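Novice: Before anything else, here's the structure in question.
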Amino acid sequence: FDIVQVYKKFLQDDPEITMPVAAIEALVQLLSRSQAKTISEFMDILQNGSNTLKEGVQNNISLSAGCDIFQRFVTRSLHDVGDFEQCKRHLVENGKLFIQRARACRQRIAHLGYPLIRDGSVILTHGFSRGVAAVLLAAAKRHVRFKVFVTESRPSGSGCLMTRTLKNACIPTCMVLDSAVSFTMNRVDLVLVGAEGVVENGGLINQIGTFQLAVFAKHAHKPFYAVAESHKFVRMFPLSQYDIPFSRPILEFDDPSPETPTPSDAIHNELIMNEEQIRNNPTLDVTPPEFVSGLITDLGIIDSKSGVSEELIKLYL
Amino acid sequence: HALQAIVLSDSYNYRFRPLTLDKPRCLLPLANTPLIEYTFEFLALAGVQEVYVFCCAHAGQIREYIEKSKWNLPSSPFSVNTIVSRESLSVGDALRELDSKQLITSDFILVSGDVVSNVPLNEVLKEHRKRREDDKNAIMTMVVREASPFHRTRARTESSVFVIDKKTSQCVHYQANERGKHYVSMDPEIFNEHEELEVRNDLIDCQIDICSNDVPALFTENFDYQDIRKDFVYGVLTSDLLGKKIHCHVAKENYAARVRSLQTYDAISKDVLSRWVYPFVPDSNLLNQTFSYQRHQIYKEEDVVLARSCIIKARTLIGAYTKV
């Protein structure tokens, strides 16, 4: 059934979908084509299916979150004198009626987020995030006068896409290098980032340059807001900002044996790292909750971030 | 305590007279708020329970606003009635007329034009009351505000020399500050019964007077009196009225001033943009506006769209639905 192929399938299907939701839709259309009819048969199922899904995509955190939400909805109404089939249709029936809220969650976020931008302020964002864009755009329509710094986000290069996205809405933009983010913090009134996933302690898993912005923000005494939908909450507890499942081997060294001038103003765009080297660098980092001012979700703005824990507590019994 | 107040609208109506042709003077907006409302809020603060508004120029539109106003409601602190008499009333004329009606009951407040203030007259009253309780020949106590002589809010009319008994707070001398008048001439007899006097050129004559029920009758008598300061006060002092005493209440806090000139209108209005007369401030929204205070004293209502590259600078107030 090649669940993986499907999961990737939505992802291209619809730019506005989230990796967790794409995993939920995956399991649904497996639950459609799933002959099943044994709880043993019925529940043996996805687990090999999300497992197969988890092992089929290399960075798996976000889809694992959407997964984790799915089965807990499954067993919690399979508990309850649970019959199988009524959930099997009801999930396949309302699958369209899932990527409904997921889209409504983002809009709910933007309606909560945009007042954080007030007249004459300068925003800083790292890379491209649909949620961040949603918040910024929603503020723009209300004729709010603001400007946005966008970090050239290597390796993804998401900075260009976000810059153009904001340029289309007549929002004044300016791109900054990953090395110049600290120098710009004095001109920044607010920092706004998205997140692929939010861990148990309310920490952020996102693009590799995220935590550096949160660090500069803390140092420059500027508010740092994260933008993520509720279904990005995942039960996993990184013990450091380095503790995550690695897709590829990372940060390993050369082994040379006897193997046989630049000014600072000089601009050498041809002097960047190659992709062989870049595949040795991480794709994601972790941002501790003590760097996050408030976490904007569809559930509202979570400042406690013992509250993200509260939600994951409710999810599991 | 049943208190009443007499507001002489239409008084300085001639000064603003390219305006005051469509509207009246008391309906002119100071900071997007009709001047009459400042007066009403001040009287309501003072604890007035009965208001009489003398008016003529557009007395219909005045009476209409008051009819449709905040102060014609069951919740209104006082009861406001209006008096329409032949235009260009002097203060004496209104008071003499006031006597023919036996409208005045007890002690009352007499203001001419429109007053912008946040001074609680409550304690000024009790001072005036207890002063009359001991001696009933004390007929008026004038509320004045401490200042500096060259003070910006201290204009031609407010610029006067007072001499007050430092203990009894009784005014034993008043003289308006005119040019060419280079002296202060006191009758030496004052000194053998008042003995620590204070000559004051630092006061702002707000002309917010707390008068007794005698005063209207005292204006029927001495029918030559027109101005409350120029004739009446001069009369009591130089003894046209034989046995009368008047007092001063020099307020040391808050704000008092009257909108009489075009320049005073400018002066007071920006004293209002500055929070000098709180809570009577644009962003308090007493007439249910939507003002908000921002730094450098800029006030903006809602539904106001600003173009980008537009520069609204300090001390600026923008009404709703306004575009730049």
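The residues of chain A that appear here are 17-276, 285-341 by Swiss-Prot count, in order.
Backbone N, Cα and C atoms are what each Cβ position is placed from, and that goes for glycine too.
Under its mutagenesis annotations, Swiss-Prot gives A:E57 to K the following note: Increases guanyl-nucleotide exchange factor activity on eIF2. In Swiss-Prot, a mutagenesis experiment is listed as A:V197 to F, annotated with the note Decreases the amount of gcn3 in the eIF2B complex. Listed in Swiss-Prot is the mutagenesis experiment A:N222 to Y, annotated as follows: Decreases the amount of gcn3 in the eIF2B complex. Among the mutagenesis results in Swiss-Prot, A:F253 to V has the note: Decreases the amount of gcn3 in the eIF2B complex. The residue drawn here is the original one.
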Novice: At the Cα level, what's the spacing in Å between A:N222 (mutagenesis position) and A:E57 (mutagenesis position), rounded?
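Specialist: So the alpha carbons of A:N222 (mutagenesis position) and A:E57 (mutagenesis position) sit roughly 36 Å from each other.
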Novice: Do you know which of the mutagenesis positions A:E57, A:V197, A:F253 has the most other C-beta atoms within 10 angstroms of its C-beta?
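Specialist: Of the mutagenesis positions A:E57, A:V197, A:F253, the most buried by Cβ count within 10 Å is A:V197.
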Novice: Could you state the whole-number distance in Å separating the C-alpha atoms of A:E57 (mutagenesis position) and A:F253 (mutagenesis position)?
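Specialist: For A:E57 (mutagenesis position) versus A:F253 (mutagenesis position), the Cα atoms are 31 Å apart.
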Novice: Just to be sure I understand the packing, how many Cβ atoms besides its own are within 10 Å of the Cβ of A:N222 (mutagenesis position)?
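Specialist: I get 25 for this one.
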Novice: Determine, to the nearest whole angstrom, how far the Cα atom of A:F253 (mutagenesis position) is from the Cα atom of A:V197 (mutagenesis position).
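Specialist: Distance (Cα to Cα, whole Å): 28 Å.
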Novice: What does DSSP call A:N222 (mutagenesis position) in the simple three-state scheme?
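Specialist: Once the DSSP labels are grouped into three classes, A:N222 (mutagenesis position) ends up as strand.
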Novice: Three-state secondary structure of A:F253 (mutagenesis position) from DSSP?
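Specialist: Looking at the DSSP assignment, A:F253 (mutagenesis position) belongs to neither helix nor strand, so coil.
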